[PDB]
Amino acid sequence: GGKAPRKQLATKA
Amino acid sequence: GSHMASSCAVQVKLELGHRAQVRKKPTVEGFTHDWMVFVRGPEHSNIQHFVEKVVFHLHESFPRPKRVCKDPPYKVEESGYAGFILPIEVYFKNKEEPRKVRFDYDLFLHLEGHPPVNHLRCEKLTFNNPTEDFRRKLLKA
């Protein structure tokens, strides 16, 4: 799975 | 209608979508990955009958992350350098049950050099025994 980076500056909680 | 003996559930189908492709030459601010999102109904089923407007909540790193669509095919085209869950909203035309639905669509982008991204998925909203106005629009869809 060549998935590009992801911004985890936010919260899903 | 107001003559119900059999409980009728009318189902509307909304579709979340997005494509992604990379430009080997980023924009001025260094955005490498360009993508486009989709919210609509299935081919031949028009949501504009039971759907009023639409909204996209992109990431705050994006200028004006909330894109509203009051027109035909509801979509967003933007550029960045990362993926994320994008909380998408479709506004419904009703005075009854929720006038909005929120689809948390996963915005995935592919690695630089070889990005094939074209994804579309379909959601289902079944409304058990809806008022005529709603039923009526859901049927026209």
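Note that the numbers count up from 1, one per residue, in the order the chain is shown.
We read in the header that solution NMR was used to get this structure.
The backbone N, Cα and C atoms fix where each Cβ goes, and this holds for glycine too.
Per Swiss-Prot, the features are:
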- B:4-141: domain 'YEATS' (DOMAIN)
- B:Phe31 to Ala (Swiss-Prot position 28): Decreased binding to crotonylated histone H3. Decreased binding to acetylated histone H3 (MUTAGEN)
- B:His59 to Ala (Swiss-Prot position 56): Decreased binding to crotonylated histone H3. Decreased binding to acetylated histone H3 (MUTAGEN)
- B:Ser61 to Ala (Swiss-Prot position 58): Decreased binding to crotonylated histone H3. Decreased binding to acetylated histone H3 (MUTAGEN)
- B:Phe62 to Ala (Swiss-Prot position 59): Strongly decreased binding to crotonylated histone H3. Decreased binding to acetylated histone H3 (MUTAGEN)
- B:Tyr81 to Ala (Swiss-Prot position 78): Strongly decreased binding to crotonylated histone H3. Decreased binding to acetylated histone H3 (MUTAGEN)
- B:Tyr81 to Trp (Swiss-Prot position 78): Does not affect ability to discriminate between acetylated and crotonylated histone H3 (MUTAGEN)
- B:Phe84 to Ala (Swiss-Prot position 81): Decreased binding to acetylated histone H3 (MUTAGEN)
- B:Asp106 to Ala (Swiss-Prot position 103): Decreased binding to acetylated histone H3 (MUTAGEN)
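Sequence features annotated in Swiss-Prot and their locations in the structure.
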| residue | record | Cβ contacts under 8 Å, 6 or more apart |
| --- | --- | --- |
| B:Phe31 | mutagenesis position | B:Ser79, B:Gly80, B:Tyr81 |
| B:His59 | mutagenesis position | B:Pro65, B:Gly80, B:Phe84, B:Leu86 |
| B:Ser61 | mutagenesis position | B:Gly80 |
| B:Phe62 | mutagenesis position | B:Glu78, B:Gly80 |
| B:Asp106 | mutagenesis position | B:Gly83, B:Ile85, B:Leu86 |
Candidate with the highest Cβ count within 10 Å, taken from the mutagenesis positions B:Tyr81, B:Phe84: B:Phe84
Subset of B:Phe31, B:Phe62, B:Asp106 (mutagenesis positions) with C-beta under 8 Å from chain A: none
